[PDB]
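Worksheet: the structure to be examined is printed underneath.
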Amino acid sequence: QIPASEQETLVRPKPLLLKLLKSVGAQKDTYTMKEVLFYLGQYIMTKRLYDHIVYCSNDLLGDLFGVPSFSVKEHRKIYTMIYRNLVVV
Ligand SMILES: CC(C)(C)C[C@@H]1N[C@@H](C(=O)NCCN)[C@H](c2cccc(Cl)c2F)[C@]12C(=O)Nc1cc(Cl)ccc12
């Protein structure tokens, strides 16, 4: 059910993820996970990979996550895919 505390986690995205974030406006070295989820979420809507599965097999999101798609309901899984592209602060 995940803890609310997780969204407060401070993180430094690796180069590729930092590249995705910068496309929806991000301009920081370090982010809170809340910011990361919001910016990735706008990356997903503005680019219609979602309308409850997200389709990214032909996008760098797909490259960063290592999957051609994923269910937006699987939060623990999404969290694990995101941490592979960042370092905690
Ligand atoms: C464009 C969108 C797909 C509708 C946005 C997404 N909506 C959220 C959700 O759970 N919707 C169910 C309805 N309650 C989802 C989400 C929110 C908070 C934590 C997690 Cl792990 C999460 F998955 C969301 C998000 O906010 N950011 C985000 C980032 C990635 Cl990489 C995948 C999915 C998301």
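Just so it is clear, chain A uses Swiss-Prot numbers, and the residues here are 18-68, 73-110, in order.
Cβ from N, Cα, C; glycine included.
Here Swiss-Prot notes a mutagenesis experiment, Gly58 to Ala, with the remark: No effect on its ability to induce apoptosis. Note: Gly58 (mutagenesis position) has no non-local neighbours, i.e. no same-chain residues 6+ apart with C-beta under 8 A of its own C-beta. Look at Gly58 (mutagenesis position): DSSP puts it in a helix.
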Legend entry - Å between Cα atoms of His73 and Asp68 (gap: 4 unmodelled residues): 7
